[PDB]
Amino acid sequence: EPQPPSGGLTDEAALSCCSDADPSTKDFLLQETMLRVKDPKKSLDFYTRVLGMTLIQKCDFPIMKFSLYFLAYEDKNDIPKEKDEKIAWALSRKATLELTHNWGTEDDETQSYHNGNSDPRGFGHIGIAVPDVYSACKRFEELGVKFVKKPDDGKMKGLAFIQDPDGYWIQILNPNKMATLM
Amino acid sequence: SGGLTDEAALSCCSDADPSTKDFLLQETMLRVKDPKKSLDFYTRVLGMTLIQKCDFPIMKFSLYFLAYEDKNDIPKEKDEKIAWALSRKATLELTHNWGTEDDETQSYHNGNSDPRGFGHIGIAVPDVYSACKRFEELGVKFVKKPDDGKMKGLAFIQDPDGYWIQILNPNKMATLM
Ligand SMILES: CCCCCCSC[C@H](NC(=O)CC[C@H]([NH3+])C(=O)O)C(=O)NCC(=O)O
Ligand SMILES: CCCCCCSC[C@H](NC(=O)CC[C@H]([NH3+])C(=O)O)C(=O)NCC(=O)O
Ligand SMILES: [Zn+2]
Ligand SMILES: [Zn+2]
């Protein structure tokens, strides 16, 4: 009589909610993910030195008191030298990470951002695909990176979670070994 | 402190170590209350493609991978499809914890009000005005239409859980402010 609790969708039910892309969305691309960072010096060091990303664009808004840092996995030789060409290229890349710095948070000892993995929840993490999780995590360990999940801990093996300087979670996985751990 | 100088920001950056060779930013994960609504929005409104669905019955959650990919490129065999779907750049992963659609008090937090953290994902499109005109026609919720507020030519829409989605035309930032 009473309707059953919803469980997960069947493959079919999920496909029934998917529509083919309209031709007007043809060239849309998912260009960025934005995270607010307390201290841009710490985040730039982490993203570039620990994860090997490149700072491709920096934008400052003096009246609004904030800066934007765009990071991506790009060859720094591809960064155009002319300013306007640089901006157009830096904002047209797939999978960019935008770090928003609100001026003054570095100096405020009672301030910190929320990573979304405790109430109230929403966003969970960003994820990196790497050639070898175990050597990647060995190097992370030698660098003093904080872990949320070590590769061989918990249910899923060969999968790790590390944290950036603000506490945001970062998935670490080897796409070519996931089928076997599923 | 005010903002970093350009010189200070670059000084804080290190060159890519050889041990990060081939690293790629593969996904952004968001929790969704209702997968039927989210799938409808990301495929029908945004034109994304569902490239992989994974269920975890013991843990009661599913994972929905979406990306701007040709659906003809999705490998046919299971193991090949998993490796391919987890190695695409710029994929959007949606986590559904089974049962949230039935809880009328439950809802995920979008990060744009205390406590803040994550703020938004962002789409680059060929024409912000024409994209937003279609979005309006479809009933999409807006935080900011292209000419609303200060920055012109830029918009923020919301998905079914309230997450902000930036809509931008990278070849038009001169008219931004
Ligand atoms: C290279 C330039 C890239 C495009 C520039 C767009 S910045 C978008 C703008 N970002 C901000 O204001 C960030 C600072 C803000 N204090 C915050 O923490 O969110 C915003 O959310 N606006 C949303 C709103 O108006 O509500
Ligand atoms: C095709 C496989 C792709 C990779 C599968 C990994 S899902 C990772 C796993 N995710 C979840 O548990 C999601 C459900 C969870 N109840 C939530 O809301 O976050 C987790 O955070 N684990 C983190 C931890 O151990 O803390
Ligand atoms: Zn943004
Ligand atoms: Zn994930």
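Chain A uses Swiss-Prot numbers throughout; the residues present, in order, are 3-184.
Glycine residues also receive a Cβ, built from the backbone N, Cα and C atoms like all the rest.
Where Swiss-Prot documents A:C19 to A as a mutagenesis experiment, the accompanying text is: No effect on NO-mediated modification. Impaired NO-mediated modification; when associated with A-20. Loss of NO-mediated modification; when associated with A-139. For A:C20 to A, Swiss-Prot lists a mutagenesis experiment annotated as follows: No effect on NO-mediated modification. Impaired NO-mediated modification; when associated with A-19. Loss of NO-mediated modification; when associated with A-139. Among the mutagenesis results in Swiss-Prot, A:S45 to A has the note: No effect on phosphorylation. The residue drawn here is the original one. Swiss-Prot documents A:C61 to A as a published mutagenesis change and attaches the note No effect on NO-mediated modification. Looking at Swiss-Prot, the entry for mutagenesis of A:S94 to A says: No effect on phosphorylation. Experimental mutagenesis at this site is recorded by Swiss-Prot as A:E100 to Q, annotated: Reduces enzyme activity by over 99%. Under the heading of mutagenesis, Swiss-Prot lists A:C139 to A and annotates it as follows: Impaired NO-mediated modification. Loss of NO-mediated modification; when associated with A-19 or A-20.
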> Is any of the mutagenesis positions A:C20, A:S45, A:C61, A:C139 near chain B, in the sense of a CB under 8 A from one of its CBs, and if so which?
Replying inline: A:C20
> Cα distance, A:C19 (mutagenesis position) to A:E100 (mutagenesis position), nearest Å?
Replying inline: 30
> Quick one: what's DSSP say for A:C20 (mutagenesis position), helix, strand or coil?
Replying inline: coil
> Which one of the mutagenesis positions (A:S45, A:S94) has its C-beta surrounded by the most other C-beta atoms within 10 angstroms?
Replying inline: A:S45
> Which residues in the same chain, at least 6 apart in sequence, have a Cβ under 8 Å from the Cβ of A:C61 (mutagenesis position)?
Replying inline: A:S69, A:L70, A:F72
>> If I take the Cα of A:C20 (mutagenesis position) as reference, which of the mutagenesis positions A:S45, A:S94, A:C139 has the closest Cα?
In response: A:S94
> Looking at the mutagenesis positions A:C19, A:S94, A:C139, whose Cα is closest in space to that of A:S45 (mutagenesis position)?
Replying inline: A:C139
> What is the total of other Cβ atoms whose distance to the Cβ of A:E100 (mutagenesis position) is within 10 Å?
Replying inline: 24
> Do you know offhand how many angstrom separate A:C139 (mutagenesis position) and A:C19 (mutagenesis position) by C-alpha?
Replying inline: 38
> What is the number of other Cβ atoms found within 10 Å of the Cβ of A:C19 (mutagenesis position)?
Replying inline: 20
>> Roughly how many Å lie between the Cα atoms of A:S94 (mutagenesis position) and A:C19 (mutagenesis position), rounded to a whole value?
In response: 29
> For A:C139 (mutagenesis position), what is the tally of other C-beta atoms lying within 10 angstroms of its C-beta?
Replying inline: 21
> What mutagenesis positions in A:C19, A:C61, A:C139 place CB under 6 Å from ligand 1?
Replying inline: A:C61
